[PDB]
Amino acid sequence: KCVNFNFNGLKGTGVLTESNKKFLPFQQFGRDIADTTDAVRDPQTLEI
Amino acid sequence: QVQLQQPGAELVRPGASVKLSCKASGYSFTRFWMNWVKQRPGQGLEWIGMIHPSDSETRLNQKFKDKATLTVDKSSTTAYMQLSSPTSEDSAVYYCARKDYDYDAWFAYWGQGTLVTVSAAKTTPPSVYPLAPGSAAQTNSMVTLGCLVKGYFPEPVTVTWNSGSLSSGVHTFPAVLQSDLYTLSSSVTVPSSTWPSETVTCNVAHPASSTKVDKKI
Amino acid sequence: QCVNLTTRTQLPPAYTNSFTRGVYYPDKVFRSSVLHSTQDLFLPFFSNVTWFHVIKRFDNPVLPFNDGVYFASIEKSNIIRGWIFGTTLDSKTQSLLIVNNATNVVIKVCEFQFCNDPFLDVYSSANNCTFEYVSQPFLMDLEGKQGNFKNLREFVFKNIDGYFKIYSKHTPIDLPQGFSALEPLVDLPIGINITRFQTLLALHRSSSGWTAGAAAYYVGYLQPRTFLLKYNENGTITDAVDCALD
């Protein structure tokens, strides 16, 4: 669903989808080719 | 304690429309999504649809397009499901479930269940007759008694033993459809000290017609 | 403890090149199939690091710490059990110390009184402790072995704005070439300046008659140079390009 995001102080607008890519366990978030946030880790438990 | 509430049974003819109620309490109504689960016996579970209640936006199955219509009520915190022209294969057991979203979507809570029987028949009050052996060969130390419940519609019917006094040693049997009517029997085994002391009666409560029949054995 | 070994002799500061090595993950942000330019203090490519070998030949120099160093240590019997960081090497100022008792890694910042050449079989007394750290449990062996070297360990110890960051990657393989990247491990907000460092060596015997095995380690220096990194779909850096070298 398109909703407002606030993730650990970082904001955004979009949808939440599954992640098929292997990521670092220490990764807070990541960026796309446009250098904006395409992927985020949950702060409470480690989930992407 | 969040608990979803549904009515027990609904009766509808084919070609008409039926409406169901799922009542949510203990949690805010616009913070979750509502899922509808169809259970036909022997086939397994089937998935009807999923609706965001705040935006009133629906996600439906491809086979189930135009059969179901999902609407919500934000004031009463109650989700609805409206079916359009059900068939004989559409008689099933309907559930509603709250989906708590953290990573994977599980099914956290469930409703009480609703059995919808689709047919053109009319609601018949039950005819309850007692079943007694009438004699004894004195080969057993316990007494077996029974009741006979026939001529009713729709199923299920509530059959209790002495208004729910005996919770042990009872058997509940399924109904058999014959000529738009249902027939089920039940049995009990009581010891020989109880049977002259207490009188076993047939207490049958029909929830559809609101008729309670008390017949003593 | 205070009495040093009598078997230590003087060895030369030979030199060994570092081909592509010294490249780590500059951030934790995942990027896919792009070219990114990062300005941070790195190792210059095709430079020289000073060749150190401990085998009755012992080498423990004292080298200054300006901005950052890279430690590439090629071991078998795991001789280096720790490191001593600090400035004036006495109890007047604050120092940083890594203590590995082989159950875990204990890193504390206290007032550290030092020996002139402290050995392992590191301090007389300690107080005024501003920092304590307890790592994950593991198990290692102090048994001395001599022969070929089957693994490679590379350490990144840097000071950026008071923060002390540790980057490490372990891979199996006197310095074979190649290219790899170093995953993050732990970041320590210390905030204490460090002007010098020295190498701790764990010993064994069948500090007087204690001896050691055979291992080598390398010490690099860091300069402000910009690299271009290659990112695949999995986020592993396969290439590094130094701009002003060629």
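Heads up, chain C uses Swiss-Prot numbers, so what you see runs 14-68, 77-142, 159-210, 215-247, 255-294.
From the backbone N, Cα and C atoms, a Cβ is placed for every residue, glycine too.
Counting every protein chain shown, 10 other Cβ atoms lie within 10 Å of the Cβ of C:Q52 (variant position). Among the natural variants that Swiss-Prot reports, C:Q52 to H is described with the note: In strain: Omicron/EG.5.1.
C:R102 (variant position) falls outside any helix or strand according to DSSP and counts as coil. Sequence-distant neighbours of C:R102 (variant position): residues of the same chain at least 6 apart with a C-beta under 8 Å from its C-beta are C:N121, C:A123, C:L141, C:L241, C:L242, C:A243. Recorded in Swiss-Prot as a natural variant, C:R102 to I carries the remark: In strain: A23.1.
What Swiss-Prot notes for the published mutagenesis of C:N121 to Q is this: Partial loss of biliverdin affinity. DSSP assigns C:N121 (mutagenesis position) to a strand.
Annotation of the natural variant C:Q183 to E in Swiss-Prot: In strain: Omicron/XBB.1.5, Omicron/EG.5.1. Under the DSSP three-state reduction, C:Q183 (variant position) is assigned to coil, being neither helix nor strand. Around C:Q183 (variant position), the same-chain residues at least 6 positions away in sequence with a Cβ under 8 Å from its Cβ are C:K97, C:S98, C:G261, C:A262.
Quoted from Swiss-Prot for the published natural variant C:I210 to V: In strain: Omicron/BA.2.75. All protein chains included, C:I210 (variant position) registers 11 other Cβ atoms within 10 Å of its own Cβ.
Mapped onto three states, the DSSP output places C:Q52 (variant position) in strand. For C:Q52 (variant position) paired with C:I210 (variant position), the C-alpha to C-alpha distance reads 30 Å.
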